[PDB]
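Visitor: Here's a structure for you.
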Amino acid sequence: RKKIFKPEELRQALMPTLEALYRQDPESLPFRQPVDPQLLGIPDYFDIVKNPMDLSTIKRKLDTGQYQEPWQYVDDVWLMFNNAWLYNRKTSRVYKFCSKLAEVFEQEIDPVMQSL
Ligand SMILES: CN1Cc2cc(Br)ccc2NC1=O
């Protein structure tokens, strides 16, 4: 008897965990919109990152019901983190910012998943 989550159920449960990331300043700033390699001056970005992901895209998928299960949402969040850890050097701002967001996320998501 597989459990169905309504889009609205998932938005109500998961969106606050995304808002937790949005709220982190300065750490969220590089994550709030799609990476634009040209504006940023990193033209090898899409050479290396083949599945880009960012907060605004995750928000939009919640807002349009594109996640059928909570793990799909969590996977997109980790996708965004894994892209940043892959592309950026360990000493960089964005790498360290990513690690800060990942710590915040883990603390926020665990209770929500138990609830779901
Ligand atoms: C997610 N990002 C955002 C970013 C922002 C600036 Br500024 C420089 C490099 C990057 N790379 C990323 O992976």
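Quick note: numbers on chain A are straight from Swiss-Prot, i.e. 1081-1196, in order.
Looks like X-ray crystallography, 1.8 Å, at least that's what the header says.
Note that Cβ sites are derived from N, Cα and C of the backbone, with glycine treated the same way.
So Swiss-Prot says this about it:
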- 1085-1192: domain 'Bromo' (DOMAIN)
- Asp1116 to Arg: Impairs binding to acetylated histones (MUTAGEN)
- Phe1126 to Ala: Impairs binding to acetylated histones (MUTAGEN)
- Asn1162 to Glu or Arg: Abolishes interaction with ASF1A (MUTAGEN)
- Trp1165 to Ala: Abolishes interaction with ASF1A (MUTAGEN)
- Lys1170 to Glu: Impairs binding to acetylated histones (MUTAGEN)
- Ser1179 to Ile: Impairs interaction with ASF1A (MUTAGEN)
- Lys1180 to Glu: Abolishes interaction with ASF1A (MUTAGEN)
Visitor: Quiz question: given the mutagenesis positions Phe1126, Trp1165, which has the greatest number of C-beta atoms lying within 10 angstroms of its own C-beta?
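Guide: That would be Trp1165, with the most Cβ atoms nearby.
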Visitor: Please report the Cα separation of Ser1179 (mutagenesis position) and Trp1165 (mutagenesis position) in Å, rounded to an integer.
Guide: 8
Visitor: Run through the Cβ atoms and count how many others sit within 10 Å of the one on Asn1162 (mutagenesis position).
Guide: 16
Visitor: Look at each of the mutagenesis positions, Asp1116, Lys1180, and point out the one with the fewest other Cβ atoms around it within 10 Å.
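Guide: Ranked by other Cβ atoms within 10 Å, the mutagenesis positions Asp1116, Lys1180 bottom out at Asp1116.
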Visitor: Cα-Cα separation of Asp1116 (mutagenesis position) and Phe1126 (mutagenesis position), in Å?
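Guide: Pair distance, Cα basis, whole Å: 10 Å.
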Visitor: Which residue counts does DSSP yield for the domain 'Bromo' (1085-1192) in the helix, strand and coil classes, in that order?
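Guide: When I sort the residues of the domain 'Bromo' (1085-1192) into the three classes, I find 74 helix, 0 strand, 34 coil.
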